[PDB]
Amino acid sequence: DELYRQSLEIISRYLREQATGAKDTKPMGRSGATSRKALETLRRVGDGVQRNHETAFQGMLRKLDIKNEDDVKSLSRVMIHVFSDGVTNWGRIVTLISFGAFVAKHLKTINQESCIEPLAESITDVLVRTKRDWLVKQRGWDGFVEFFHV
Ligand SMILES: Cc1cc(OCCCc2c3n(c4c(-c5c(C)nn(C)c5C)cccc24)CCCN(Cc2cccc(C(=O)O)c2)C3=O)cc(C)c1Cl
């Protein structure tokens, strides 16, 4: 499964970049072109979604009661509940990743930067295993970037 690897890489780099603030060096593996502008798409749109959804994001974060990695292994079930209810679109998916970034910035504050990698993997696993076929019909991240062009 490569869609898992491509998605995980995009989600990881965006979350860590949000958490840290550095636009990261390093090679963007393979198929980097689509992944590069989805990440660039996430920079432009995802952070604004966080601004537009700040109240419930702060509320959700306060109720989740995140402290360590053993909390992360329980966030998936709440993620699966809030996310999988309804019909699929890219707005839901960019919202999913946006709150992951919100959680990532919080995790750094409480000095829990090592937990950003499970989160992104939990996010990635929740997305593909529930939206795989749809992501294939939408041509994956190509249809993502095509959707969010400016
Ligand atoms: C990383 C992580 C992520 C998690 O979940 C990510 C799911 C994304 C998400 C959604 N919602 C969220 C809320 C929220 C709000 C807003 N109000 N209330 C009451 C709540 C609960 C708070 C947080 C996240 C979400 C509510 C409605 C917005 N949609 C559907 C939708 C449909 C159509 C158009 C749009 C559009 O805006 O374009 C959006 C969501 O799927 C969970 C965990 C545990 C973790 Cl650790």
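Numbers in chain A track Swiss-Prot; the residues on display, in order, are 172-321.
Here the Cβ of each residue, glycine as well, is placed from N, Cα and C on the backbone.
Here Swiss-Prot notes a mutagenesis experiment, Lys194 to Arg, with the remark: Reduced ubiquitination. In Swiss-Prot, a published mutagenesis experiment is listed as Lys197 to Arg, annotated Reduced ubiquitination. Experimental mutagenesis is annotated in Swiss-Prot for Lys208 to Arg, with the remark: No effect on ubiquitination. Where Swiss-Prot documents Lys234 to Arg as a mutagenesis experiment, the accompanying text is: No effect on ubiquitination.
Everything Swiss-Prot records as a feature, shown here on the structure.
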| residue | record | contacts (Cβ under 8 Å, 6+ apart) |
| --- | --- | --- |
| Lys194 | mutagenesis position | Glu188 |
| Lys197 | mutagenesis position | none |
| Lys208 | mutagenesis position | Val316 |
| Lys234 | mutagenesis position | none |
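In this structure, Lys197 (mutagenesis position) belongs to neither helix nor strand by DSSP; it is coil.
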